[PDB]
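See below for the structure under consideration.
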Amino acid sequence: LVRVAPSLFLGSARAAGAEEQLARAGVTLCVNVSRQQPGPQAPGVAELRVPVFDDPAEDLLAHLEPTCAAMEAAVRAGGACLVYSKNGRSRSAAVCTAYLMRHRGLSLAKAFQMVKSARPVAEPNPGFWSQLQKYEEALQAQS
Amino acid sequence: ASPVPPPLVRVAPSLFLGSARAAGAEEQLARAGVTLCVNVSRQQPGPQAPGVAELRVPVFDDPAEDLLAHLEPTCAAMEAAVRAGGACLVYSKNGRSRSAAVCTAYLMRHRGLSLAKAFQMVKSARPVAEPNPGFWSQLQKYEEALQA
């Protein structure tokens, strides 16, 4: 695991099965960005599955707002979120960036470089990156 | 033990409660525009419905389980799905305790109902509805927290 920001962690496939660190990190919600992959054995840890493959043609944007709202509520309740995908490089990086934009008032550049600074391999696929820019322009418009 | 029918029930707008059979009624879920399944259990299988986000709230139907700790974060995910124009399915094995408690808390937290009327809506939609005594205690505490 990697702490991206206060109360926000990013991880790869095995992260949800590291039950003892999840309790150490105070993780209370795992966001599992996949269609086929196992939930955390972690007891007492809620898990939200966002069902998309790591492929540019899948619609992640449609899930961003309700997933970020779940994450923020978990943080505001005094817990922390772990966002993870198979590689810990695209899907989970995309959701982490979207979260930082929606609830920590960052731009894509500064949000993604927060993510990249915690997880160097971070690299949302180009379709997700386009959807992240569209997500930002939606956040601009509502302002 | 086969769960009490029907598979799923409308409790209130954009909000359905269900038993084990609910997650296995994929076409009713798509017809109702359910965009979020709330699986209130440790061991029940998620909605075999594809592309629908699923939130597991890991508790047994046991009075010593802390459901209260999950309420605020579960209710906010449900509200976000409702606001985006979809619907939520809250389900537990029997469709009587865990899922009824979460539906009740959701009505209190985001539709401004008291515990009395939130549960009255749940029980009217699902007559067997009965949060176990520990869950009821946690609902009473959640209500007094919401007042303050």
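By Swiss-Prot numbering, chain A shows 19-161, in order.
Heads up, header says this was done by X-ray crystallography, 2.1 Å.
Heads up, the Cβ atoms here are built off N, Cα and C, so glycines get one too.
Among the sequence features in Swiss-Prot, the mutagenesis site A:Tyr102 to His is noted as follows: Decreases the already low catalytic activity. Under its mutagenesis annotations, Swiss-Prot gives A:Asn105 to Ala the following note: Increases activity with phosphotyrosine; when associated with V-107. For the mutagenesis experiment A:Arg107 to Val, the note given by Swiss-Prot reads: Increases activity with phosphotyrosine; when associated with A-105.
Distribution of Swiss-Prot features across the structure.
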residue: A:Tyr102; record: mutagenesis position; contacts (Cβ under 8 Å, 6+ apart): A:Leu28, A:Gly29, A:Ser30, A:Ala31, A:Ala33, A:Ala34, A:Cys48, A:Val49, A:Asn50, A:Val51, A:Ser110
residue: A:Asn105; record: mutagenesis position; contacts (Cβ under 8 Å, 6+ apart): A:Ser30, A:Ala31, A:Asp72, A:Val139
residue: A:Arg107; record: mutagenesis position; contacts (Cβ under 8 Å, 6+ apart): A:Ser30, A:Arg137, A:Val139, A:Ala140, A:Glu141
Mapped DSSP class for A:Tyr102 (mutagenesis position), helix or strand or coil:
strand
